[PDB]
Amino acid sequence: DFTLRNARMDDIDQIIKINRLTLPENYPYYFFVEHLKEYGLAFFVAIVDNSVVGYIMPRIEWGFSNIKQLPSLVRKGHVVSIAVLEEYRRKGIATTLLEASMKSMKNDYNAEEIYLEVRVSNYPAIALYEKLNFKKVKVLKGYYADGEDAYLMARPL
Ligand SMILES: CC(=O)SCCNC(=O)CCNC(=O)[C@H](O)C(C)(C)COP(=O)(O)OP(=O)(O)OC[C@H]1O[C@@H](n2cnc3c(N)ncnc32)[C@H](O)[C@@H]1OP(=O)(O)O
Ligand SMILES: [Zn+2]
Ligand SMILES: [Zn+2]
C-alpha cells in the first residue's frame, strides 16, 4: 500500500531524482521550491517504505480560462508535473495524488478549473487524466523541445 502527505522541503532531493528518472523536462531545484512555497497545500507526495515514490506539483494561476468559450478570467489550477517511480505504478498512486491536489486547488485556493499539457504519445498519463474526467481541449503543435505535440487537457473543479 502507500500513504499520502503534503510535500516538505526535505522531500525535494527525492522529488528531483524521481523527476529526472521519469521525465525529460528537468526543472531546476528552485523551480520546485517556489511551487512548494507558494502552492504547497496542493503539492503532495506518495510514501512507500518511508521514502517518496511519487509526487504532484501544482501551480494556481489567475487568468484566461481553457474551458469557457468566451474570454473570461478565472482562478485555474495547473498540474505542472506528476510522476511515480516505475516499480510503484498501476497501484492508484497518481490517481490519489491528483485527487488530493484537485481537492486542495478547490478548497484551499478556490480554483474553478484545472489544466495540464501531456505528450500525445503518453497513453498512460492520458488514460489517467481521462479517468479523472479531464478532456482534450486542443492539440498544442510542437509544444515540447523535441517537437512532439501535446494535448492541452482540462476540466472544471
Ligand atoms: C502534467 C503531467 O506532468 S504530464 C507527464 C506525466 N508524468 C509522466 O508521464 C512520468 C512517467 N509516468 C508515470 O509516472 C505514471 O505512468 C503515471 C503518473 C502516468 C501514472 O501513475 P500511476 O500511479 O501508475 O497511475 P494510476 O495507478 O493511478 O492509474 C490510473 C489509471 O491510469 C491508467 N494507466 C496508468 N498506467 C497505464 C498504462 N501503463 N497503460 C494504460 N493505462 C494506464 C489506467 O487506466 C489506470 O487505471 P486502471 O489500470 O485501474 O484501469
Ligand atoms: Zn503545464
Ligand atoms: Zn486545505
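Residues 11-167, in that order, are what chain A shows, numbered as in Swiss-Prot.
Quick check of the header: X-ray crystallography, 2.0 Å.
Cβ coordinates come from backbone N, Cα and C, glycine included.
DSSP classifies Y37 (mutagenesis position) as coil under the three-state reduction. What Swiss-Prot lists as substrate binding site is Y37, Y154.
Under the DSSP three-state reduction, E127 (mutagenesis position) is assigned to strand. Residues within less than 8 Å, Cβ to Cβ, of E127 (mutagenesis position) and separated from it by at least 6 positions along the same chain comprise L150, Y153, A160, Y161, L162, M163. If you look up Swiss-Prot, you'll see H88, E127 marked as Zn(2+) binding site.
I92 (acetyl-CoA binding site) falls within a strand segment according to DSSP. The number of other Cβ atoms within 10 Å of the Cβ belonging to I92 (acetyl-CoA binding site), over all protein chains shown, comes to 24. Annotation source Swiss-Prot lists acetyl-CoA binding site at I92, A93, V94, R100, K101, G102, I103, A104, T105, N132, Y139, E140, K141, citing experimental evidence.
Among the features that Swiss-Prot reports, domain 'N-acetyltransferase' is placed at 12-167.
Swiss-Prot lists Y37 to A among its mutagenesis entries, and the accompanying note reads: 34-fold decrease of the catalytic efficiency for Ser-N-terminal peptide and slight decrease of the affinity compared to the wild-type. Loss of acetyltransferase activity for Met-N-terminal peptide. The Cβ of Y37 (mutagenesis position) has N29, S91 as same-chain neighbours under 8 Å, each 6 or more residues away in sequence.
Among the mutagenesis entries in Swiss-Prot is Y37 to F, noted as: Same catalytic efficiency and slight decrease of the affinity for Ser-N-terminal peptide compared to the wild-type. 3-fold decrease of the catalytic efficiency and 1.3-fold increase of the affinity for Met-N-terminal peptide compared to the wild-type.
Note on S82 (mutagenesis position): other Cβ atoms within 10 Å of its Cβ, all shown chains, come to 10. Swiss-Prot documents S82 to A as a published mutagenesis change and attaches the note Has a melting temperature about 3 degrees Celsius lower than that of the wild-type.
For the mutagenesis result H88 to A, the note given in Swiss-Prot is 2.5- and 1.5-fold decrease of the catalytic efficiency and affinity for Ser-N-terminal peptide compared to the wild-type, respectively. Loss of acetyltransferase activity for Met-N-terminal peptide. Within 10 Å of the Cβ of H88 (mutagenesis position) there are 21 other Cβ atoms, across all protein chains.
Per Swiss-Prot, mutagenesis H88 to F is noted as: 2.5-fold decrease of the catalytic efficiency for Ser-N-terminal peptide, but almost same affinity compared to the wild-type. Loss of acetyltransferase activity for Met-N-terminal peptide.
While the structure shown retains the original residue, Swiss-Prot records the mutagenesis experiment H88 to Q with this note: 2.5-fold decrease of the catalytic efficiency for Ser-N-terminal peptide, but 1.5-fold increase of the affinity compared to the wild-type. Loss of acetyltransferase activity for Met-N-terminal peptide.
Where Swiss-Prot documents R100 to A as a mutagenesis experiment, the accompanying text is: 7-fold decrease of the affinity, with no significant difference in the catalytic efficiency. Same fold compared to the wild-type. Taking a C-beta cut-off of under 8 Å and a sequence gap of six or more, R100 (mutagenesis position) has no contacts in its own chain.
Where Swiss-Prot documents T105 to A as a mutagenesis experiment, the accompanying text is: 3-fold decrease of the affinity, with no significant difference in the catalytic efficiency. Same fold compared to the wild-type. Taking the Cβ of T105 (mutagenesis position) as centre and 10 Å as the limit, one finds 13 other Cβ atoms among all the protein chains shown.
Quoting Swiss-Prot on the mutagenesis of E127 to A: Same catalytic efficiency and slight decrease of the affinity for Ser-N-terminal peptide compared to the wild-type. Loss of acetyltransferase activity for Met-N-terminal peptide.
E127 to H appears in Swiss-Prot as a published mutagenesis result, with the remark: 1.3-fold decrease of the catalytic efficiency for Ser-N-terminal peptide, but almost same affinity compared to the wild-type. 1.7-fold decrease of the catalytic efficiency and 1.3-fold increase of the affinity for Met-N-terminal peptide compared to the wild-type.
Quoted from Swiss-Prot, the note attached to the mutagenesis of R129 to A states: Slight decrease of the catalytic efficiency and of the affinity for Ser-N-terminal peptide compared to teh wild-type. 2.5-fold increase of the catalytic efficiency and almost the same affinity for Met-N-terminal peptide compared to the wild-type. The Cβ of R129 (mutagenesis position) has 17 neighbouring Cβ atoms from other residues within 10 Å, across all protein chains displayed.
Record note (Swiss-Prot), mutagenesis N132 to A: 4.5-fold decrease of the affinity, with no significant difference in the catalytic efficiency. Same fold compared to the wild-type. The unchanged residue is displayed. On its own chain, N132 (mutagenesis position) has no residue at least 6 apart in sequence with a Cβ closer than 8 Å to its own Cβ.
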Among the recorded positions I92, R100, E127, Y139, the ones with a Cβ under 6 Å from any atom of ligand 2 are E127
Which recorded positions from the set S82, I92, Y154 come within 10 angstroms of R129 (mutagenesis position), judged by C-alpha positions?
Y154
Got a sec? Which of these recorded positions, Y139, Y154, has the most Cβ atoms within 10 Å?
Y139
